[PDB]
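Undergrad: One structure coming up, written as structure tokens, with questions to follow.
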Amino acid sequence: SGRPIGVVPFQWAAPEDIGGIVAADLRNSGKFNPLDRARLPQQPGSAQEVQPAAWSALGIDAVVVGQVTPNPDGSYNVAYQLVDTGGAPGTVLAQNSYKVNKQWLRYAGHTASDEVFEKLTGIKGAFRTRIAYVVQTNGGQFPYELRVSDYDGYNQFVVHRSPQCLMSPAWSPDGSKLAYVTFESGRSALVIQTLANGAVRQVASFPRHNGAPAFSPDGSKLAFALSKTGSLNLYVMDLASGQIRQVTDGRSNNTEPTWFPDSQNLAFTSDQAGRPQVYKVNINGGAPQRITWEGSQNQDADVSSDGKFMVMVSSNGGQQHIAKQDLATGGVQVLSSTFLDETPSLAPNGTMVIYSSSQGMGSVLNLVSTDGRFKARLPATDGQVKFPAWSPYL
Amino acid sequence: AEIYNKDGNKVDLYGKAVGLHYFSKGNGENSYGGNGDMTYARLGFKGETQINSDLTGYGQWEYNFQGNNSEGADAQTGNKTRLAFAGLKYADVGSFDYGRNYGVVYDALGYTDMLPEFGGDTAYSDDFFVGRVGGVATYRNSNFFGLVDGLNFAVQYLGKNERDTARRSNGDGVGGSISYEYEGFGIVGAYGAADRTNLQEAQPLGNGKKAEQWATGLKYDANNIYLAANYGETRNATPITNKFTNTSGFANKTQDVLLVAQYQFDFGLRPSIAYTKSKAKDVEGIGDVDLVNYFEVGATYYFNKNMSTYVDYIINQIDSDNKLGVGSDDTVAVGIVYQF
Amino acid sequence: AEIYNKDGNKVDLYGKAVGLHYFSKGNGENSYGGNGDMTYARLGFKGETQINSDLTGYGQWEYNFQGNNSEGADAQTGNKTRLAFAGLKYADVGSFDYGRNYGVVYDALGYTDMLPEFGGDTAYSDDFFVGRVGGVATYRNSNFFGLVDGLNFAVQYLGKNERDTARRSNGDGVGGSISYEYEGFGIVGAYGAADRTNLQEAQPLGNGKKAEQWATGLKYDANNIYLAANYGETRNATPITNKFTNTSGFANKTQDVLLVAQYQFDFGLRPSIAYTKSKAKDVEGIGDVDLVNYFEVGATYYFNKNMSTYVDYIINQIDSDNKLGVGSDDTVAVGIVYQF
Amino acid sequence: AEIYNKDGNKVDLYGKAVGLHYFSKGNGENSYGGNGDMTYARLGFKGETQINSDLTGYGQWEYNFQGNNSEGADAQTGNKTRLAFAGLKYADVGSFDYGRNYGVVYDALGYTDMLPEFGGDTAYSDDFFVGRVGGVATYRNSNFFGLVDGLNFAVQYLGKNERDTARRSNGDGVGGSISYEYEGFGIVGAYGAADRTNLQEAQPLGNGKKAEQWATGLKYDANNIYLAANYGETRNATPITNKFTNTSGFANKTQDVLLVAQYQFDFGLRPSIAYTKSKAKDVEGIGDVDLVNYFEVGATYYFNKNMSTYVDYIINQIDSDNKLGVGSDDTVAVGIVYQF
Amino acid sequence: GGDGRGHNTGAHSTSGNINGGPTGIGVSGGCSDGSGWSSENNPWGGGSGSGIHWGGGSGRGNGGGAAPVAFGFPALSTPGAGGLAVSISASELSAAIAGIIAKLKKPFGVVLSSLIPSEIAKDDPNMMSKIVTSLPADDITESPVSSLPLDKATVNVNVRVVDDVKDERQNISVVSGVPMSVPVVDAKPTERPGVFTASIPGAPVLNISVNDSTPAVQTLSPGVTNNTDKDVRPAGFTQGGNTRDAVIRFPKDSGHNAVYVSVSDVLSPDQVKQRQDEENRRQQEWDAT
């Protein structure tokens, strides 16, 4: 399902397939169905060449065309036009042209993907965003790497290598820092590493596990879990002052915080009710309220950027899957159908979830659209991939 | 360490070396433990293999080599095989093993035997059920077939062993043990009974045939803390030696009390305290006497799991006038350990 | 298991644990094998390294530790090193080794020694060529320099060993063995001759100097089946002990016959049958007598290569009136094995 | 070989097998070394773990098993644990260990002990500081806290050992050793002093309490060459046995001289030459005598690090009229080695 | 034997450890809080403890690594190379011997035991065994051994334990009735605690060992009998011809009373007929004079 759309190969072999990147981006969102290239009624190299009737006949009311031309310095100019083939046939609804170096050609595609997706959906695009994750490689000296790539797995690079367990990277709201758990000292530590220079800020090294970091949306606070008291409880550090407050204190267990849009409430996983469930607590007034009542287990929650819903890992009758629960209704929809579905992360526009599964025996992350309509594997990595984290808008 | 984990089979070679020394006043004849160099290295292998999803087989073996000895005729003194057995673990019903292994009663006595070097004195070796012995067939159930969590029970048969000395010999025996772990707390109860061989009866000390042991154990372990209290009573089971008479045998009756309290710190430290006592009753010609009555005060620094250092100071409260020649002197031990 | 395979060198640590027991009527003095717990663990390492494409060097060592023993003075009883040797294998000419290894004659006797626990009784240890001994230099050729497939021949020299007892002693010796394997069938023939030391002659039993052994073996192995038949004759080679006289020595003449038939099933089962006999002749004062005459009936379940269980029931046909005190009683053995 | 290198811990299992034989005229009673099969296998494990960047802990253990022995009562003869100790190495200050290890003086005597099989005869085992002993606590500094390159110094305390025989016994002792390596050349000096136990004094030979050893060593190793010269003097330290009297004890005074010259070739060859001498003085009733005075001529082919072959021909210059019964005959040894 | 290879002097270390040094064992379970409810504890852990327990606990169960003969009751001691072995007690001598010595106080003597080589050899075929007897010195000597010059080598005694030959058997017996006086020798200590070595001229090394811990015993050997008849009889002219006795004193800082010990040879029957003969000849002499 999804809106059918015509995505035409761009006019030029070309250094990159921009039309294919746009089609794949729009499809990954679940909201679009780019017309099979083999069934396109034409391959127009320009909006002028678009014959709207031939696209409307196939149920397509808009067509993406474009041009890639080389520049004398070896860079390329990439231009796109979106041609209405519905109520305003042949009209160009949006278009652009701009100069990029070859190494950003894939980014160029995402740029087009960002605009058309928004033009046709009114939703800000997330195709130029990035994901962070931890890879356990087969290298001996630094088997653990915290890495970042494009949302679709391309343009991977390593942010930090470690001989010891890494967990739970977390983006600052500006996309400039990653908080994460590092055990290089021989036990748990929470640190914030600046991507631009790789500088690492030490956040916490209490006697036991310091984990599950989360940056407040406004950037002022970091949530995390400490067991120094004897058990995992939620704590928040004011990033300006460095002062640490405790949010939960009790024999119940409280961890895996995620921030609500208000930067004042956390959702998190607790066993207060037995099997893991999701609870909500104010970082000031501490008294957790259970918010997950469907299924038999609920854990690993992530609150949407508008706060209307969250995604999580839910267990209902033996089956654990990535599910989405509306935060104002409790309605749960199962999204994923893979095995060992774990650690989902939401795009900042709420349209796609990245998570880890049994795919590739752990070595593959998967994307699923938040409408449930599309599922795909990311390009395989050279290791086991865990703890994916979707960057903010970049 | 796990060296081979392939073909549904996994091998964990575990071995360690211990540079140890015992200090005591005088030559060390009257010292509780002794005196001099007691360095020793142990080598062993454990192996498992999942034949099926619900069925796995395991085999374990351990040996002890002493370094204190010279390279002459006394090289082998104190060298032995501690454990050598095999067995199978079904999915839920439990697990059954056979060979040379710990007796069911040791499970209860395991709680107190957490000390660095000393401890578990009542749990003598080559004794019926308290220590590690050869010729046992044991079955164990975990969580009572998975019905109730934390309730593990086991049963053990002891094949007769006709050795040269009554101290190391035994006969047909049976025993059982139950352990309930709840919310950190732990409770255990074990019982064992067997028949003494003719050689044992012939000994000057000891009277009767039914050699009986039983024990009750309590503990709490959490928050870097470990508390334990084992009370055990036995008949014609505990060995005893008289220097004055230079004659040995077994104890007509014995009561044993063990208490341990250890705290652990984040920075690789573990102070320990232990009280201990054993009183023999109805002894032939000696009435009632105390075999051991001492305090422990010690500590252990854990650089890591594979490297450790420790110290133990034994405050022997035993009096010199004891009617068996038992050492009435204090002692101390200092040890360093590497282990993979 | 292969733990280290690097730098053109490969190491296979092989070790196992065996929980074993022997049942028999009475105390077990007259039982063929014995009675009680016979659990044991073996540890060993094999290593190879291809120095060149055509040249590789190998070293192997094996030790046996018994768990049935106590932790007292009898800990070392039955503890020993079975194999400890080295050698080099050239590409085609063959291979040459030296150390403590099996004698050439054992190759023939290897066919019958396929039983779970018992079997190969004629192949005594520390004997001239039938069992594993120390001080041998052996050369072996595979396929006669690669000329004829399946024809392996070997030769062995035995350095003299002057020990305290004639049972464990020997002298200069020589031997050879040939094996032809064709289409599954296998044939072997081995011969060994050596000189007895003065201590051996001094024994009351036994007469002559040339201690001679020789054997012929046949087998067929395929389709989950294993048939084997070894006939061996010896002079002044087999040891014999007389309980009535409490005196030992060697047999002036001996004939030995071994027969084995084992079937294997897909579902990890292996029933086995074995006939055996050994008759001594020209014995000093005892004429002709039978040392061993029994049937075997047993089985083995192979959960996998690394885990197994087995049983063996020995129907001793020996009569009580035997003129040497040999056990005239039946026996049974039950064992469980883990091995990596 | 390194089998486990994980979690900041690394384990190097090292073991070898040696097929060896000694040839000599006659039975071998008068031969320097002996005669017959001397095959042996050694097994050991070394382990390290970097607790911190500046702090690592290490543990090492070694055992020796002899294959020449039979499977009877003499299986354990010559079986022992060579090394069993532990210790910690700080970044710069140095390293401290305790257990059963080589004495400081052996460091100097290490230069000459480069021979394939023989060599280091003066460095007797279970002796005060010259050989490997149990009950030592040693501290070592590398490059004098990193100040001066190539200057390593160490110090060692020796806990008293009260054994059954004076040959294997000792008492409180101290020692030190210094080593300067410059541009390939190497110089060393070691000194040790301890008190003899009453049992030692009671021996017919030997007089005095302060058992003293000291030694000086020089060497040059480079360009496939190894030269070494150790001169050592001792009082009441060296053991001596008189066959004529069948009585043993220690030497009132002893001088020892060792010289070695070995060349190495690219094609896996290493010819060696060694001169040796030891003269005892102020012996009780024997005046001055020579214990050992011989040349070595030998060679070693190194197929690789893990496989080697070697030969050693000992030209014993000792005369038959020696007043202690020391062997006045030549000897030869041929060995083959696999080692991982 | 080529051990010198390597064996670097100074600190010994390898090269290139895989992981950075851990602070300690503060985190025992793993790179976790130890909690376990959420995925912070055991988020990597796999196959934790599938196997059944094997010797749970430290397992260091324990730690790595002369009945006295009554005074006045002659008994056999087989010698060693280190001499004879004797173990005395502190408990003062029984009513029996005190009785005998009182009776005898007011050369004659009283027979303690009788010897039978036929039997003594059944256990000691070589006939190396001697016969030791001991009394507390103060009961023998009129002047306490304490209040005695250190120069004196021979203290006077009122009675002695002596071998005699009567009624065709050798027998050990308590003699008296004349001026007598015996060697006095000091007891050097030894390695063992409370164990000394007295050496009396003409006997083996007599290594003693005091013990007031074990209740006193009387040893019973088929050769040595306990002749009930304790009548005072005249004594041998040849009395003592195969006996060596001595008062042995201990060093001042031992607190052990001085002890008298006689050690007599076990005569073979030929030697007994010989002693008997010489005794009869001496009786003849005395009878004629």
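The numbers used for chain C are those of Swiss-Prot, and the residues that appear cover 23-362, in sequence.
How was it done? The header gives electron microscopy, 3.7 Å.
Cβ from N, Cα, C; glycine included.
Per Swiss-Prot, the features are:
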VARIANT   C:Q88 to E  In strain: B/r; AA sequence
VARIANT   C:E139 to G  In strain: B/r; AA sequence
VARIANT   C:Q284 to L  In strain: B/r; AA sequence
Undergrad: Fill in the CA-CA distance, C:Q88 (variant position) to C:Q284 (variant position), as an integer in Å.
TA: 28
Undergrad: What is the interatomic distance between the Cα atoms of C:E139 (variant position) and C:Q284 (variant position), given in whole Å?
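TA: The Cα atom of C:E139 (variant position) is 14 Å away from the Cα atom of C:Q284 (variant position).
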Undergrad: According to DSSP, which of helix, strand or coil covers C:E139 (variant position)?
TA: coil
Undergrad: Near C:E139 (variant position), how many other Cβ atoms are within 10 Å of its Cβ?
TA: 20
Undergrad: Identify, in sequence order, the variant positions in C:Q88, C:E139, C:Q284 that approach chain B with a C-beta to C-beta distance under 8 Å; the answer is 'none' if none do.
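TA: Qualifying residues, whose Cβ lies under 8 Å from chain B: C:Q88.
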Undergrad: If I restrict to non-local contacts, at least six residues apart, and a C-beta distance under 8 angstroms, what lies near C:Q284 (variant position) in its own chain?
TA: C:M136, C:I247, C:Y248, C:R292, C:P293, C:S294, C:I295
Undergrad: For C:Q88 (variant position), what is the tally of other C-beta atoms lying within 10 angstroms of its C-beta?
TA: 21
